[PDB]
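What follows is a set of notes on a single structure, which appears directly below.
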Amino acid sequence: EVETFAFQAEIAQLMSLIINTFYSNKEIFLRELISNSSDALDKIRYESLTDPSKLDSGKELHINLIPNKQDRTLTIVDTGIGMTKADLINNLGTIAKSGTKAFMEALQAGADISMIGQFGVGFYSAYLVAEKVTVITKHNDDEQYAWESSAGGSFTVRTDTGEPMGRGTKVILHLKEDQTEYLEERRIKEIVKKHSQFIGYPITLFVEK
């Protein structure tokens, strides 16, 4: 049972700008997603300070990067607070309407696409490198859900029957054909060291057979 939704017009505009603008510095997508994971981990850590049972769904607070060359996917897994169904529908827990408004003024007033995370909408930088994004998420207060979009103005939400997650978020990037450098170990390591060297959670880069 799959529900299909229209993006708000402003978010559709943000996504088309990300997809259509010539902009070579695509690697920042990974910094933005890792920063989102760190923010999500901070949130469940804070809740756990006054309620330890918040971590009954998993005590480890971490970020995994899982490349798969056969599937042409890069998956960013975190054990943060996760998202409810309502969060997913409401632009993956972001204030994306007002954030987009600010970002697009900045782009005409000098800024470039790499500054996107300063406006709270860094998630959508995934579409610099992905033709499709799948988000699997589990929040303590809701069931496990899958969000998905290939842009084009719509996204889907369904209950996820896949592998149970415990708590957190998985962002599956179905990479564009010309963006497979982001599956190579040495490229991912370089980007993490350049842009994510001070993230306060372990980031484990998985290797492949």
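Here Swiss-Prot sets the residue numbers for chain A, with the shown residues being 16-224 in order.
Technique stated in the header: X-ray crystallography, 1.5 Å.
A Cβ is built for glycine as well, from the same backbone N, Cα and C atoms used for every other residue.
For the mutagenesis experiment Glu47 to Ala, the note given by Swiss-Prot reads: Strong ATP-binding. Strong interaction with HSF1, HIF1A, ERBB2, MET, KEAP1 and RHOBTB2. No effect on interaction with TSC1. Packing around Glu47 (mutagenesis position) is summarised by its Cβ count: 21 other Cβ atoms lie within 10 angstroms of its Cβ, all protein chains included. When secondary structure is read from DSSP and collapsed to three states, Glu47 (mutagenesis position) falls in the helix class.
Annotation of the published mutagenesis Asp93 to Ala in Swiss-Prot: Impaired ATP-binding. Strong interaction with HIF1A, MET, KEAP1 and RHOBTB2. Loss of interaction with HSF1 and ERBB2. Los of interaction with TSC1; the original residue is retained in the structure shown. The 10 Å shell around the Cβ of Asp93 (mutagenesis position) contains 27 further Cβ atoms across the protein chains shown.
Cβ neighbour count for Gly97 (mutagenesis position) (all protein chains, 10 Å cutoff from its Cβ): 28. Per Swiss-Prot, mutagenesis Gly97 to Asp is noted as: Abolishes ATPase activity.
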For this session: Write down the Cα-Cα distance for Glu47 (mutagenesis position) and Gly97 (mutagenesis position), rounded and given in Å.
Result: 16
Exercise. How far is it from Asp93 (mutagenesis position) to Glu47 (mutagenesis position), counting Cα to Cα, in Å?
Worked result: 13
